[PDB]
Amino acid sequence: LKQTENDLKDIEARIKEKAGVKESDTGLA
Amino acid sequence: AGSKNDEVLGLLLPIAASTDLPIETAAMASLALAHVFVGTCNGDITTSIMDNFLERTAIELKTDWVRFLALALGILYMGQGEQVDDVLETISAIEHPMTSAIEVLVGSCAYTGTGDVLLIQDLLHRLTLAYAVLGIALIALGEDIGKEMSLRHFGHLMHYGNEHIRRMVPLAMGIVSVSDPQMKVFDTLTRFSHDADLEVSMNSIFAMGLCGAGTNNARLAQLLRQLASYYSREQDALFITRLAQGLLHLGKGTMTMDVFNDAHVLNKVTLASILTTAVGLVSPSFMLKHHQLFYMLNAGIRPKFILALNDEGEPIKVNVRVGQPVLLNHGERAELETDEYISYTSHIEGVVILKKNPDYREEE
Amino acid sequence: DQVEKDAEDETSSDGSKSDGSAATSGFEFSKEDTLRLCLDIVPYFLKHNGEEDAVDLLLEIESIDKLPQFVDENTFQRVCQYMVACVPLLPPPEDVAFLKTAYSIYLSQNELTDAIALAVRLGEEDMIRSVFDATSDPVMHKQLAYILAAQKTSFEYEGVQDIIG
Amino acid sequence: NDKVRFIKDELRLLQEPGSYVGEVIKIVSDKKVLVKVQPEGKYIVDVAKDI
Amino acid sequence: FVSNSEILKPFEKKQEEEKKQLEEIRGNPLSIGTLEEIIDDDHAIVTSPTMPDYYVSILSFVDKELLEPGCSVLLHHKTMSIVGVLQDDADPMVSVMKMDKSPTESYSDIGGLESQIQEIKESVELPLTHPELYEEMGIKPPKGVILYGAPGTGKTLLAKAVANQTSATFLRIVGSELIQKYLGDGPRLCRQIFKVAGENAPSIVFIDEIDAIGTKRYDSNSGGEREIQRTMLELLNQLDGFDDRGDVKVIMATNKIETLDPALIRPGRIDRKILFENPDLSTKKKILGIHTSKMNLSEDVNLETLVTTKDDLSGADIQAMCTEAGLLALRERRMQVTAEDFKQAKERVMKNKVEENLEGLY
């Protein structure tokens, strides 16, 4: 129950975040 | 147990055949029959139970029934070598993860003793299911090597996120931790008590109570402080903590758990008791049934004893060393006192009939 | 190399209480002539009386002859108790045969001391009859009966209990 | 023919941006290695497929 | 064995597919670095160990509640984002640390120090086993002891021995060596000692020879050095910050107490003052008795004869005597050590140690 919930959350969040930071890093941060 | 009879088995046996659990009820009867006929030889039960499973009688399609017939056979026929093969076919017939663990256990029980590498090794690959983690406990007592690792090893497992691992390790601890302190588990459990959910808190506090059973003051302290710091803040909290205070102080605080004793011998009964309470005692946990099952935990629970007797061999004044409080009269609580004095038969721990040298001949 | 493996590699039990054992009994599993030199190695061990190291090595040779071949003289009692623990205790294979053939020579002149060790743990009737035989004092009897009754299943029940009790 | 080749191998070999000397702190079983590099930072790096 | 392999191979395979899928998302290769500070807007400022600082966003593998300041972490290269968590066991966190988890040395191995043995036992071993006597009366325990004397023979032996008995991590830090010559870095180093302790208890913290950073002067002008006093103060404030009934017992070594602060004693913490002496006849008898077990020797040698010509010496002299004696026996090519050999050896070391002399009989 819990183990599956944590991993899905972490993959799901991470992909959105990874897209947002890379966007803010454009410029050269 | 100790006065097993066929007559009740004959009466109970066709009602078990009727089998659905909410009515005739006798699907669970299997647990009771197993524990009665532990550790001996009786083919009638083995066969009757074996046919009924293999056939697939009545409403056999309930999971709980497949569990009951599997376990019943294994429990009853402890130490019966060849005979045991019959039981192995039924258990083997419906595969599970509980079952890969149980192959080594039936072999322990049947072939007599444990001492070999294989059986610790075969479980160790699965661990790194509930029944599998439980199983190191039962195995390790024959392994010269095995016992020291057990305490580290399940310490790790409690912390494991997944919910199942979290329910099953505390019960194991509730038995263990009345003679084996482990710092890591007790410190963790405090945070997990308010982790994210009502059910986990139920189980945590209950768990602290089992572990605390019969052991009070001293080295217990880090676990003891957590218990005092809860009493109520809700009506669910009041209820659970109160039940914990009875567990903590069960048998006036001076009761113990041993699955192996000082008189160099194991008990088949004690393996079966733990096994049977595990199928039950699930009311405030996963695998929900009903409240009454808690009581099966009792069979395991032993008063502490070193019993001195003098040269009468039946109650008589005799003294052996101080406790924590003075030198003792017979039947007076304390455990593990070796003495100077010479036995009739064998100086060790346990009930001892004692004799004193004529140079300081005494009743003591 | 020959005797260790031959003992493992049979589907039957092992363990006897025989005046015959030779590690070759019934069907052959050792050569007669090989056996007799091995028999010569034992009265060295018997003369040494350092039996704790001795039983372990003996166990490694995995040969049943040596334990009873050792006992035919000398102070039984202490030594026989040390041997009785060593055999189950040390190797990760359960071993029990060495003690039981050794017991057969032991039963002739008896001994209460060794009998207690085998009698707990194994639970075997002959051993329990021998602790009893020696005991003629109901007080000593009562201490034996305490340690025996922690071996629960066997001692629990009618067809044994009350008939003993 | 060999001589022509020898000189050529040197000319290629000597063109490099240099490799850093570092120390394995400890081995990781996902086929990563932890190295504390002498003049650089600490990095966890991907061992060679063939090592 | 056979049973594991049958299960193992199909079980392994599902895990690997999942494991591959994980591995792709998270990337490689990575820099390792250390968290500077952890921020709850899901950011982090991090200290990269190449030097510079980058205000980075967390990539979700862990939350900021499953993270602590100063944890070791996996950093990418994008701006050095936090890919994943890593353990701090491997990556440095030490000053000068010998870790000896459950040491070889024991009371049995260093003979009869029995009177000294008894003191250290009631202060250091007894709380850890039994909080209960302290709790029932309702008194605080000693959480520190001081060992005075010379090391190798007194201070070192008792402290190794006791840790082994309690099954606690023995940490020796050399006080002086921190005595670093740049302003400011003693105080960092003290922080790392206390940081490791709280993470990794039960522990015995042994601070050797606090008399270079242990100074406290009377000045900081006129040849006064300000760092030395600062370090002494950071050390003191953490020590007084830590209090335990059986998680940490502190053993000190030092040979002057009037270079130390009266708040680094802190009366109500350091109650115990254990000091080495030269042993009694009986305890000397025991030190001899153990060491001769290990020899092959003549039977003209006695423990009794050896005692009478002794004037009370350390256990180290007795050890030294045995090595010197065997060397004259091996030189004469033989393994028998006479009463004369041990006697020649004893006289000789005693003579080298007792370089100052004073007539005491008059």
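Residue numbering for chain E follows Swiss-Prot; the residues present correspond to positions 75-436, in that order.
If you're wondering, the header gives electron microscopy, 8.8 Å.
Note that Cβ sites are derived from N, Cα and C of the backbone, with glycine treated the same way.
Annotated in Swiss-Prot:
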- E:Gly223, E:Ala224, E:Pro225, E:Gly226, E:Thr227, E:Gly228, E:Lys229, E:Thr230: ATP binding site (BINDING)
- E:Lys229 to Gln: 73% loss of ATPase activity (MUTAGEN)
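Sitting within 8 Å of the Cβ centre of E:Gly223, E:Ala224, E:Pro225, E:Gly226, E:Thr227, E:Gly228, E:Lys229, E:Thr230, and not among those site residues for ATP, are the Cβ atoms of E:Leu221, E:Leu231, E:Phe350, E:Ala390. The most densely surrounded of the binding-site residues E:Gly223, E:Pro225, E:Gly226, E:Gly228, judged by C-beta neighbours within 10 angstroms, is E:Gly228. Neighbours of E:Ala224 (ATP binding site), defined as other CB atoms within 10 A of its CB across all chains, total 13. Annotation for E:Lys229 (mutagenesis position): spatial neighbours E:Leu221, E:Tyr222, E:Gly223, E:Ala327, E:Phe350, criterion Cβ-Cβ under 8 Å with sequence separation of six or more. Residue density at E:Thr230 (ATP binding site): 20 other Cβ atoms are found within 10 A of its Cβ, drawing on all protein chains shown. According to DSSP, E:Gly226 (ATP binding site) sits in a coil region rather than a helix or strand.
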